[PDB]
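Undergrad: Got a structure for you, written out below as structure tokens; questions coming shortly.
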Amino acid sequence: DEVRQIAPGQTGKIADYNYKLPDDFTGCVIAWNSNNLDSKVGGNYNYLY
Amino acid sequence: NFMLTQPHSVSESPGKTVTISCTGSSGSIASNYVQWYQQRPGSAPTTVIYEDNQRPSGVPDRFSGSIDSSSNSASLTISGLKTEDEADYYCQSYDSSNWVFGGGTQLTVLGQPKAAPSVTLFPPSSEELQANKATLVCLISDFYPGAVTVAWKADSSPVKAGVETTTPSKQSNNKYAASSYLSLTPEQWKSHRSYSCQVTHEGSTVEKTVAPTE
Amino acid sequence: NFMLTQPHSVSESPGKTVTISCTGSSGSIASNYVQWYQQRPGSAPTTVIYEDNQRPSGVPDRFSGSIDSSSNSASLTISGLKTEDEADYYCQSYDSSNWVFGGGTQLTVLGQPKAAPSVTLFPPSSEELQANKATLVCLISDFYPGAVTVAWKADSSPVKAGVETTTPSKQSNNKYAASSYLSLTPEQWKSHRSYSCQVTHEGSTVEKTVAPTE
Amino acid sequence: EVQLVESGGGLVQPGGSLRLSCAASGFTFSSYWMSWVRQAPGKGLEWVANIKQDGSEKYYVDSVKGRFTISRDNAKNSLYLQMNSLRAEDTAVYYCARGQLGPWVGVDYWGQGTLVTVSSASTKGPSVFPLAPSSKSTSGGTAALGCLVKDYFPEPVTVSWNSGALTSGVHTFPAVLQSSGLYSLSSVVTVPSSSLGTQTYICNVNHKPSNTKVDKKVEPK
Amino acid sequence: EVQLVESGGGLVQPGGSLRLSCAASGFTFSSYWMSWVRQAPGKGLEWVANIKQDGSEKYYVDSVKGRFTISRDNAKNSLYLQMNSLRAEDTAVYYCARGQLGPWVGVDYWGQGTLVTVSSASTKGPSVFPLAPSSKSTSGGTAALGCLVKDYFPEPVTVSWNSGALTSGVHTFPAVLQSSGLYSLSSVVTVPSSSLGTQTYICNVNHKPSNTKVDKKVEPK
């Protein structure tokens, strides 16, 4: 859900309290999905935000 | 279930700036690149917009595009509105390892007021009647507008079954042509008096009469 | 092709104001009235919003609605976020002599942390094997959380085909219970050494071993 | 206050005919709008039909166009729904909807409904296997008892022990899906091991679609 | 400049196998992306498949999942497409798409394509009737000529006159639908009446689904 907040201009919990990008960003953003590797059958609880 | 929503017939205007809106519903279209494609009906398509802001080499700068994130829609704007060929346009995005295409947006519109219709009849020959099949075609052409009715008249009673008529088609004469087919049997062909096929137009009625005697 | 787009899981928050967006694509939803409906899973549904701005008698004032004609979206706002039962909501409009409904928007989340699992085995009896079928059930109960994997081990090679496992169910002990069924044949039952069914949990592994000698 | 009572389903049939009736009371039947609404189990809501206060105008969704028909009468205050040539998607619960002014104000009315499922596959009797664990140690989940139900279709199965004489300690595991889409479950009861020969343990299994009532004694091996 | 040549269609078959090949030149074959795109006649565009520059990864739409396969080779610079168990929906025009960097930049490449149509229940033989109007007056649409094609399935029919020697004044009327859903059309050519006996007229009718080519002489009655 919070992938479009990575782009500059947008606002949100992640975009303003954890990671903010400048309005003159001249780079690239790479995103992919990995559910089985990052989570076991019981779920992952070592991630903080 | 990613899809893209766009209208089907817009930009029907002469020579000013109009916009075309492409929007999605399942996800945000601003996450990935979206492009605009055009196709010529009857030949290969081309591309007017790639990379959501750029144009191919040789493509005129009249076209312009923009992205809004408030309504999550893609806008394609055409400035010149020249004598460009009629076409329809599509909207393409990419969700995950798959491609989605738009529905399509048609764009087509950027001496004698009365024409005499030419009517011709082809009665069955000896080759037809020996195969237990008689065909009588009621051909009409060069009429304007293409709103005509074709009916067949027998000796004493109009027929209803066995008459098939197709829609008029655009020929290379700035006119329309239509055809009607009738299937009958040889026993009634010789038992009648005079066959007739009549066509009706706006304030016009042309009737033809033939005889079975050959 | 009038249809209404709304998310499936939103408002997972404790006790503040959150809005839910319903939008359409084929036409403007502000032309006709749009309503908000709620359904109780396992029983009859009710209605929270009718006439796009009003609520039925007895419905609390916490719910409210609004219309944004710019974004072509309908907003439903819930204020209190009380202990209301788990439910999902739909969006309804009217285009022409037909009714359209929304996809659905689920809204659910508004003494010993470790329990020893009890595992029991039921080997086939003489009654089973004379009917040319052998059943071996691998029963587990009293585990928390209900995220376990059930596997079967033969004498020298784990099996892959013939093992079926159901989802855990809530019993009257504040715990979960699951069952696994295995279908084998008598010729391999006497050709093995020791059957084993293993269950893995959070930092725990219980292993049981039996013998065909009875 | 309005009663809405629906009883038109409860059987499976492929491509045949079924009649559904909704009973209504507490209001005038010939002044408002009524409709019909269905939903799939675990899926979303969808609209089926609507009818005018005199039955002059009726409309349907294009999926069921050609088939389906609806009739009404104001003398006995009832709704009739007939559908024919059913398909596997028709497993749904149906509510008789009631309007107030038209198709714009809202539905606001939904009965409890009747569960309607279709299945071309026929019913079949449950193979019962009352396992008797004569030799088993203590400190386990089940001391000494077992009854197994396998190879039955469809749900549910009425499972009883000793004709319902005892009910304490009865635990019935949920049905499991096999590789062929088949149901199987077991029920266990905690009883002392000293009553294996001094008490008659007998397992009652009832299947309503298959109309099979099989009653089997448990004997230790 | 990049040239794309496609020739894989031109015949009908229900539920069989068809192989399509696209020929490419003017660029390196083993460095960019290629795809496959089809469209229905009179409908919009839709995506079919895509392939990596080495053929390691291939993907399809859920409608054609299970069937379909794509193969490639960089030695001879060609693409192969195999379809099996075709349906009536597959009447489409296929273009071999070529990418630039990936599935995000765009397609930007489309060949001329090949017309592909599918008809079931095979076909029957067309009945050509080259009518000869020996006696007809002037001041009419057709002076003296006639050819009729009837009882054929499906569209289209390649109609020629005297093996394509003449092409001026040839007017082919569109096909008409009859009461049995049957196609029929006629083609007329304006020729002088003085050449009825001094010039040979042969009406050429070719049907690709029926693989029938019938040449008939027009003789006056």
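Going by Swiss-Prot, the residues shown for chain A are 405-453, listed in order.
Using N, Cα and C of the backbone, Cβ positions are placed for all residues, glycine too.
Sharing the feature lines straight out of Swiss-Prot:
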type: MUTAGEN; residues: A:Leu452 to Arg; note: Increased resistance to neutralizing antibodies. Decreases HLA binding to NF9 epitope. Increased binding affinity to human ACE2
type: MUTAGEN; residues: A:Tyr453 to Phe; note: Decreased HLA binding to NF9 epitope. Increased binding affinity to human ACE2
type: VARIANT; residues: A:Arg408 to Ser; note: In strain: Omicron/BA.2, Omicron/BA.2.12.1, Omicron/BA.2.75, Omicron/BA.4, Omicron/BA.5, Omicron/BQ.1.1, Omicron/XBB.1.5, Omicron/EG.5.1
type: VARIANT; residues: A:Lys417 to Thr; note: In strain: Gamma/P.1
type: VARIANT; residues: A:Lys417 to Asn; note: In strain: Beta/B.1.351, Omicron/BA.1, Omicron/BA.2, Omicron/BA.2.12.1, Omicron/BA.2.75, Omicron/BA.4, Omicron/BA.5, Omicron/BQ.1.1, Omicron/XBB.1.5, Omicron/EG.5.1; May enhance affinity to human ACE2 receptor
type: VARIANT; residues: A:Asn440 to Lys; note: In strain: Omicron/BA.1, Omicron/BA.2, Omicron/BA.2.12.1, Omicron/BA.2.75, Omicron/BA.4, Omicron/BA.5, Omicron/BQ.1.1, Omicron/XBB.1.5, Omicron/EG.5.1
type: VARIANT; residues: A:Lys444 to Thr; note: In strain: Omicron/BQ.1.1
type: VARIANT; residues: A:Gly446 to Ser; note: In strain: Omicron/BA.1, Omicron/BA.2.75, Omicron/XBB.1.5, Omicron/EG.5.1
type: VARIANT; residues: A:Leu452 to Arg; note: In strain: Delta/B.1.617.2, Epsilon/B.1.427/B.1.429, Kappa/B.1.617.1, Lambda/C.37, 19B/501Y, Omicron/BA.4, Omicron/BA.5, Omicron/BQ.1.1; Contributes to cellular immunity evasion and increases infectivity
type: VARIANT; residues: A:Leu452 to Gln; note: In strain: Omicron/BA.2.12.1
type: VARIANT; residues: A:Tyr453 to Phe; note: In strain: B.1.1.298
Undergrad: Name the one residue among A:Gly446, A:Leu452, A:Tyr453 whose Cα is closest in three-dimensional space to that of A:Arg408 (variant position); these are the recorded positions.
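TA: Closest recorded candidate to A:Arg408 (variant position) by Cα: A:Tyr453.
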Undergrad: Can you filter A:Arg408, A:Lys444, A:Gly446, A:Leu452, A:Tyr453 (the recorded positions) down to those whose Cβ is less than 8 Å from some Cβ in chain B?
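TA: Correct list, in sequence order: A:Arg408.
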Undergrad: Among A:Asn440, A:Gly446, A:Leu452, A:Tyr453, these being the recorded positions, pick the one whose CA is nearest to that of A:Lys417 (variant position).
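TA: Comparing Cα positions, the candidate nearest A:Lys417 (variant position) turns out to be A:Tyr453.
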Undergrad: Mind sorting out which of the recorded positions A:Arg408, A:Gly446, A:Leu452 are close to chain C, meaning Cβ under 8 Å from one of its Cβ atoms?
TA: A:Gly446
Undergrad: Measure the Cβ-based neighbour count of A:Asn440 (variant position), defined as the other Cβ atoms within 10 Å of its Cβ.
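TA: Other Cβ atoms found within 10 Å: 8.
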Undergrad: For A:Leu452 (mutagenesis position) and A:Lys444 (variant position), determine the Cα separation and express it in whole Å.
TA: 17
Undergrad: Suppose we draw a 10 Å sphere around the Cβ of A:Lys444 (variant position). How many other Cβ atoms does it contain, all chains included?
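TA: Summing over all protein chains shown, A:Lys444 (variant position) has 10 other Cβ atoms within 10 Å.
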Undergrad: Quick check for the class: what is the C-alpha distance, in angstrom and rounded, between A:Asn440 (variant position) and A:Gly446 (variant position)?
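TA: Their Cα atoms are separated by 11 Å.
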Undergrad: Could you state the whole-number distance in Å separating the C-alpha atoms of A:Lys444 (variant position) and A:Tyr453 (mutagenesis position)?
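TA: Each residue's Cα considered, A:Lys444 (variant position) and A:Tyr453 (mutagenesis position) end up 20 Å apart.
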Undergrad: Cα distance, A:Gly446 (variant position) to A:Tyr453 (mutagenesis position), nearest Å?
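TA: For A:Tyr453 (mutagenesis position) versus A:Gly446 (variant position), the Cα atoms are 20 Å apart.
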Undergrad: Helix, strand or coil at A:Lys417 (variant position), per DSSP?
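TA: Assignment for A:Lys417 (variant position) reads helix.
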Undergrad: Let me make sure I understand the structure: which of the variant positions listed (A:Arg408, A:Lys417) has the fewest other Cβ atoms within 10 A of its Cβ?
TA: A:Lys417
Undergrad: Please give me the CB contact count at 10 A for A:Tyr453 (mutagenesis position), counting all chains in the structure.
TA: 7
